[PDB]
Amino acid sequence: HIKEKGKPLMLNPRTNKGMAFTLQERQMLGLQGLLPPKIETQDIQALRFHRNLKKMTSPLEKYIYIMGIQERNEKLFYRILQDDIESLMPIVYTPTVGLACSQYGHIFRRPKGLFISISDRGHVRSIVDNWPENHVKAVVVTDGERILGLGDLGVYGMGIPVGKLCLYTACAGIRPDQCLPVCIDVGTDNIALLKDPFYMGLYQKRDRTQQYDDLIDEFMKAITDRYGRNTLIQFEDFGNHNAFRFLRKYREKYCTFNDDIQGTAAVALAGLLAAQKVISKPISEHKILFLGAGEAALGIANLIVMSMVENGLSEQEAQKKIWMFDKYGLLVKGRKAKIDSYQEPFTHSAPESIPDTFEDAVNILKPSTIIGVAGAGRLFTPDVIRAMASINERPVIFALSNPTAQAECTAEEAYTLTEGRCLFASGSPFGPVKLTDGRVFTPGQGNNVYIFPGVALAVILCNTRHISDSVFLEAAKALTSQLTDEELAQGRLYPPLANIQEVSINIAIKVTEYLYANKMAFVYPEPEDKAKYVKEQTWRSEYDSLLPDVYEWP
Amino acid sequence: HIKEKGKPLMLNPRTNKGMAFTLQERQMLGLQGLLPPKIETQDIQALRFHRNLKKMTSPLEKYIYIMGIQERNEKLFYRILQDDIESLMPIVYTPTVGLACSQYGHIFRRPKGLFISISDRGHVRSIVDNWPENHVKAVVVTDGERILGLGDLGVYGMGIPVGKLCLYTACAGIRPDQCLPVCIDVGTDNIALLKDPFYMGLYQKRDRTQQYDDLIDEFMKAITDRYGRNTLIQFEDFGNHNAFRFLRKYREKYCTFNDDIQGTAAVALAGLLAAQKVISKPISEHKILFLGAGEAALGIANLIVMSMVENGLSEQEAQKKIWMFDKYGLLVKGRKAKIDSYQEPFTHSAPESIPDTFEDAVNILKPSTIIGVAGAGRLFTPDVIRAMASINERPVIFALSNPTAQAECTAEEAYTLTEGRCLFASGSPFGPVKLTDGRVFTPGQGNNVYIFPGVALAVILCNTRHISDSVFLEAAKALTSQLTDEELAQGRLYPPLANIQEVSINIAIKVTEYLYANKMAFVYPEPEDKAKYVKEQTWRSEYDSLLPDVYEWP
Amino acid sequence: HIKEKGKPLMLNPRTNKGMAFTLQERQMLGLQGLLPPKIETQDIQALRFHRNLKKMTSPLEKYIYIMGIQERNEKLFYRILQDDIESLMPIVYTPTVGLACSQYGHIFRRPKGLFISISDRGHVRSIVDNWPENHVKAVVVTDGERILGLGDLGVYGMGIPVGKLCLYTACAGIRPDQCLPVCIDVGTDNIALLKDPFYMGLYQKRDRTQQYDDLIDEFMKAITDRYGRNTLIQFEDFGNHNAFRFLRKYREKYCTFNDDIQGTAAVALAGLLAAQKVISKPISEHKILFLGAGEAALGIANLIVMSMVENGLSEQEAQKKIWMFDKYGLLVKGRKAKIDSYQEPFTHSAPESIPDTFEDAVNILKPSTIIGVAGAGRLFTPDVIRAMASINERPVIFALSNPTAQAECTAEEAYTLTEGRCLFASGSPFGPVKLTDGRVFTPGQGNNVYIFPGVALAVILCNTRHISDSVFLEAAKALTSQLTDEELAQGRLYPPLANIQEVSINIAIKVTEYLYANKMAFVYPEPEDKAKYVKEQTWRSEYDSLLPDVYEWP
Ligand SMILES: Nc1ncnc2c1ncn2[C@@H]1O[C@H](COP(=O)(O)OP(=O)(O)OP(=O)(O)O)[C@@H](O)[C@H]1O
Ligand SMILES: Nc1ncnc2c1ncn2[C@@H]1O[C@H](COP(=O)(O)OP(=O)(O)OP(=O)(O)O)[C@@H](O)[C@H]1O
Ligand SMILES: Nc1ncnc2c1ncn2[C@@H]1O[C@H](COP(=O)(O)OP(=O)(O)OP(=O)(O)O)[C@@H](O)[C@H]1O
Ligand SMILES: O=C(O)/C=C/C(=O)O
Ligand SMILES: O=C(O)/C=C/C(=O)O
Ligand SMILES: O=C([O-])C(=O)[O-]
Ligand SMILES: O=C([O-])C(=O)[O-]
Ligand SMILES: O=C([O-])C(=O)[O-]
Ligand SMILES: [Mn+2]
Ligand SMILES: [Mn+2]
Ligand SMILES: [Mn+2]
């Protein structure tokens, strides 16, 4: 392997080992003299990194440093991430990745990923053909319209697919060279970016004409034409309107899913499932109120229904336990604000009185669970939280909007205002909370990073062609089944983040077993031990020998 | 022409333009899609850099950032340096480069330059053959034994040749692809480094056996075998003993000089020549006392003698005006401490009383000029400075040792203690000094950076075979002739550092004319207008077109 | 889209177009000046070739010239073959390819294919990894022990897999870059080659120990490990013993078949099927006698049985109609010479009298069909042919051994000696025969070239995993079904060789339809129109544009 020799082996982060290149590799591959005499181990290199990181102060500075390593020594980059994924997650992922995107054009050094603009319409294939890797298996694509809860960040949104894919590898051991981050640039409506001299995209408002849909269509076709019709394509951070219609339009034709609708749905469900274990509350007494009625809300709601239905409840009965409150208020039949086909099943006859605020909604409906997915800030006010604590003995409060500043409420607020009776989870990380009575609560992170890595690995290994909703239901069950009784008592609704790697692999195994049982896997020969197969297929951050095969002839 | 296309053009800092690649270049060279849709100008890129630099706090942090750009986008790296060489010089050069060196193994990211170790003895040519560039014209090599005034830093000393060559380009417009930084590693005697797990060299004490001389010989031969007998080889930061030995051994065989002996000699002389003009002092009344008697002292003294001789004094008369005081004391006939052949000419009959300290030496000898070049710290104590001010109306005080902490004294000390009557210069940069009467004094920097760039350019363009001392005498005159009377009154002993680029080119022009007039140039045909020739040959930081020549046939 | 520019595009035969590179391609790809100013069309190039070929005299000289083009301009090479496949077939294939193999080491210029020797045991994967093409779909491998009817030619046998693969492309439009010729070198028993200074293989007798089987196993594993478990592997020219055991050993584990046993079996049957339509003979009256009882005889006999079975006869009944006569005589129960399990079904109770010669066998058994497949020369003597003509009104005589000198008899001999009453076919080409009465007979060529190209294409496009005998039965029917009534009357037992391209495609079409109907195809999505799918997938000899995609941005 490795056709290149000389300087090019050092210039390419995929092969570059720095001083880890052995003496023999250096002499045989023409590197002797190009590196200091010192021969180092990956351990020493990782030590050098941690030593430097410790001296840094701002999260963004740390983000620039670690992400920079991905462009110098890929193996080391993942070794570093794997050394302590929990402490680096907030840096490479939410919330810092949100900060990085808002200033993407200012911290730019080297480009990452594939960029496809509306000005390239009709020539996307040639762009796809310029990507250096021939064996792409997974794609995470965004158009930058709904970056987390930050809004339209245009091409600055590329930091998201890059980050997601980094996690594909770090969490599920998916091969880096088989991952392709993609940014579709059709312009941006963010006035600030349009006047930013460092903006990385086209200086035009978003093209919302038929050319937009045609470009996306060309994208889907170009990607599958070169890499295969089963190439995994994960849509990420697309605006509400486009997110749904593209999922419906392509889910039966391509191997695709939307992380914000389906991935977030699975993590949220998983958390709810864990809470049900600690509370043992009757599915009939469940009253769920959503703050928001978009990608996440509808995604989570539908998965919840699927769960209730396979648990002895009719689809209609299940849907009736779910209410939604968007920017215009409670979704009730006959309201002024629009209601599409997706929201209809959750739009019920108006209650006795109509609420004006989410607080009114909580007091009127008396929900047992409250889920925040509006990406609009601290909407779960202290009064909202108190109401939930007065109405329920153990209220379930989920503040899922990212990044942190967009979260509906903090762990501190939830645990304190509910006297430690709530079951809380958030999308962005919060440290443990200690109440005056000495009890310490460790908030879980209901973020899709717990789901897309394992699901991606299973789909890829099984050569799955299409992803049904039932696949996410299974992932949700696979995630929650990994929680130990001790962890439940700790108030943890999700396995510890420090164990994300093994958790993701286990989810992968559980999903592959599900795919095979339901004829959705197409690999030959079919491995007898699915668990062993998945584990044997994972990419390792350990250095590989680049030495040519030299041997004696008799 | 460019033989590479695709990703490789972006991975090679020599060609990479970042978003400055034009639409045509991207499409024709297979980069479309690998870069953000945005097309930027070098101006915007430079702005991004300055914007980020401004937000940084420590010099070392800045060093890491700017030097990192040399490995990402070479054109931008030099553009950045050219925008404000005066404010960046302290970061990429002394004193920060000294700090960078001391922690080279800790800040390591990518290797820079060629490394040749004693363990590679007998295989140096193969290492030289690994260097990617085929047209090397200049080499700056060190063995790291005498890095500035910091001592033995071993392989960590590579930062020096790297910095020096960055200046070849930034100051004289010498092509970067024609420069080769070299570090000779024969071990190190620095105990701390030998126990440092991040050390970049062989873990052994310096090899001072015949094998050392043999290795250097192999180095000289290998470099010239591949690149040519006239390849410029600048020895830098070698220990005292080796420095002279190798200069004497190779100067008539190769195109080589020692920056620390000759380069420093020329800049120091230039300072003295400038002082000459501000105070109109008679060479007969010139009494010079050196603090130190090594590489710099001997180099400077020899050049000063050549200057006085050329001005009507006999070699003997001139040498009689020069005294040296090393770590053992005053160099006087019959002293216990050793006196070699180089020092003999400046070793006079012991005076009335023998001084214990440099202060005593000043009071006993009553020198009019004091030159600090002992690389040992603040040896020009407040009392030494006062003595010079009491003995002389306008004392000349030079504290040339680098980095800053090793300087004999600060500019503030010099100007205040002499009540603004001294003519001061230092190797390391000091800001302007304001006395209590409100007078402002701007200290000049007598650092060889004002000399080696211009001399290198001339020697390279003229294909000069060997460098005589007279070439440095000329460079010294060329440097000082650049000062305007206006500047002289401002305390200026050297042209503004902000004008280092034009100063170097002009020095390059004067030296080339000197080389031709003395049959030391071998270029043909001989250009009629030397100034025009030199200016046309300089490398520019502006991006070049990478477009293939496409055109219609008739 | 190509990743190479400059001279390399010309040095690589896959991309080199010679003077066919357009002006724009030359200017944009950096070829301007490297080619004569002239811009040519493939037509002109093909004209130049035919002009030169016409002036050549010996077939071997022509072989060297045409095969040389495969290493200079691949597109042109196939254009040339496609221009007149019928007149060149005798040159690149049998009989000339046999002559080329006999002196392969003497005409050597450039290597073709992958070579794996017993001395590489344990390192086969590294060899396989050295092959430049990443998407191999088909492999033709030989160990050179049974090269045609020429015997053990060792590494000189490489000429066979190379020729077979040229035909994969020329006849079925299979992509050249997806084909891999392989020679397994375990030594050779050919004493003449062991003393030949130009031999291209290991100088040792064949290794017949366990190491041989292990090397073949490593080969199979290595190829599939790198290219996929469904990679088509066509065994070619292996010795009798090895041919069968490897087919039995791997046919259910890998996608593999043996051309000599199965390919030849299908062509033969095809001819017999055609003959049955010209003479309308009831197979209860067909008595078949084989001259030989090896790879071809057993392969043909087995397919014949399968054909009679699906046509209303029991396996027992069908086998009884088949007799075989090898180098020891008639295969009869209780004979001295060995009879293995494959021959047992065709070994019957000795007849009234036991024949000494094949002639005696003909007179005693009175067969209606005689199939020569002993690779031992003119065993179908004039007396043998006369006997078949006196015993049968329309005797079927097949002389299938290659090359020409090994054929059991010529077309001239068969037609003349049977007074034009025989239905004849041969493995090697013979010109038309005109009898004294003016009748002209055109002998058909029952060579596997009519089968492997079409079968290979179907198996590749259908991602078939294993090849059953039924596939060859279908291929045989597909071949004969293409004969037109007018061609039957001509004495044609096979479609004209000049139409082998379309004949191969139609066979491929029929075989894929058969694969789908029998759940042996694994392609997604499944094309609705198989015929259209196959034809659209074929590689074309027309030059492709190598121009980068250049366009204007709005
Ligand atoms: N101030 C608000 N109060 C209540 N609901 C709001 C408010 N602001 C926005 N929303 C609702 O939040 C929903 C956001 O939907 P959208 O599809 O844009 O994102 P999402 O994926 O659901 O959110 P996130 O990814 O941040 O969890 C919308 O239904 C919107 O009406
Ligand atoms: N403490 C001291 N007091 C006086 N002289 C000193 C003292 N320490 C060192 N020296 C002298 O300084 C000289 C250093 O010479 P060396 O060749 O090592 O370096 P250099 O190139 O002259 O110095 P630099 O590059 O720092 O200007 C020696 O002659 C040494 O004796
Ligand atoms: N002189 C001969 N007379 C009759 N039979 C012979 C004679 N010489 C060889 N044979 C037989 O021909 C058969 C050759 O079988 P083998 O497997 O070696 O090759 P094949 O593939 O059948 O033939 P071909 O090389 O023609 O395709 C053997 O059964 C052998 O006994
Ligand atoms: O430790 C190393 O070798 C590399 C560090 C980096 O690329 O930052
Ligand atoms: O401004 C740029 O495009 C590059 C910046 C860097 O390499 O730091
Ligand atoms: O969009 C988000 O907030 C996410 O994916 O976590
Ligand atoms: O050694 C030094 O201080 C220098 O070269 O400037
Ligand atoms: O072996 C043969 O004779 C053949 O393949 O045609
Ligand atoms: Mn998202
Ligand atoms: Mn120096
Ligand atoms: Mn064959």
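Here Swiss-Prot sets the residue numbers for chain C, with the shown residues being 20-573 in order.
In case you wondered, yes, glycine gets a Cβ from its N, Cα and C as well.
What Swiss-Prot records for C:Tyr112 is active site, proton donor. Here Swiss-Prot flags C:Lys183 as active site, proton acceptor. Positions annotated as fumarate binding site by Swiss-Prot: C:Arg67, C:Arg91. The feature NAD(+) binding site is assigned by Swiss-Prot to C:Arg165, C:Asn259, C:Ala312, C:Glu314, C:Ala315. Under mutagenesis, Swiss-Prot gives C:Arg67 to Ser with this note: Abolishes activation by fumarate. In Swiss-Prot, a mutagenesis experiment is listed as C:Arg91 to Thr, annotated with the note Abolishes activation by fumarate.
Feature annotations (Swiss-Prot) mapped to structure.
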residue	record	Cβ within 10 Å
C:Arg67	mutagenesis position	14
C:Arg91	mutagenesis position	14
C:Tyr112	active site, proton donor	25
C:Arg165	NAD(+) binding site	24
C:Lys183	active site, proton acceptor	27
C:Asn259	NAD(+) binding site	16
C:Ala312	NAD(+) binding site	27
C:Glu314	NAD(+) binding site	26
C:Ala315	NAD(+) binding site	27
Nearest of the recorded positions (C:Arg67, C:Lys183, C:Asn259, C:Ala312) to the residue listed as 'active site, proton donor', judged by Cα-Cα distance: C:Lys183
Separation of alpha carbons, the residue listed as 'active site, proton acceptor' and C:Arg165 (NAD(+) binding site) (Å): 15
Filtered recorded positions, from C:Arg67, C:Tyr112, C:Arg165, C:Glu314, whose Cβ is under 6 Å from an atom of ligand 5: none
Cα separation, C:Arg67 (mutagenesis position) to C:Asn259 (NAD(+) binding site) (Å, whole number): 44
Coarse DSSP state, helix versus strand versus coil, of C:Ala315 (NAD(+) binding site): helix
Farthest-apart CA atoms of C:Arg165, C:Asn259, C:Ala312, C:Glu314, C:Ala315, residues recorded for NAD(+), distance in Å: 15
Euclidean distance between Cα atoms of C:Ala315 (NAD(+) binding site) and C:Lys183 (active site, proton acceptor), Å: 17
Cα-Cα distance linking C:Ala312 (NAD(+) binding site) and C:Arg91 (mutagenesis position), given in Å to the nearest integer: 43
Cβ-centroid neighbours of NAD(+) site C:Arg165, C:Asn259, C:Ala312, C:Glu314, C:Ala315, 8 Å, sequence order: C:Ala262, C:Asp279, C:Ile280, C:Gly311, C:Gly313, C:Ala316, C:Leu317, C:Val392, C:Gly394
Recorded positions whose CB lies under 6 angstroms from ligand 9, from C:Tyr112, C:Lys183, C:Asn259: none
Listed recorded positions with Cβ under 6 Å from ligand 3, out of C:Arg67, C:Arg91, C:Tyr112, C:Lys183: none
Cα-Cα distance linking C:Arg67 (mutagenesis position) and C:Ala315 (NAD(+) binding site), given in Å to the nearest integer: 41
C:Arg67 (mutagenesis position) and C:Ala312 (NAD(+) binding site), distance between Cα atoms, whole Å: 47
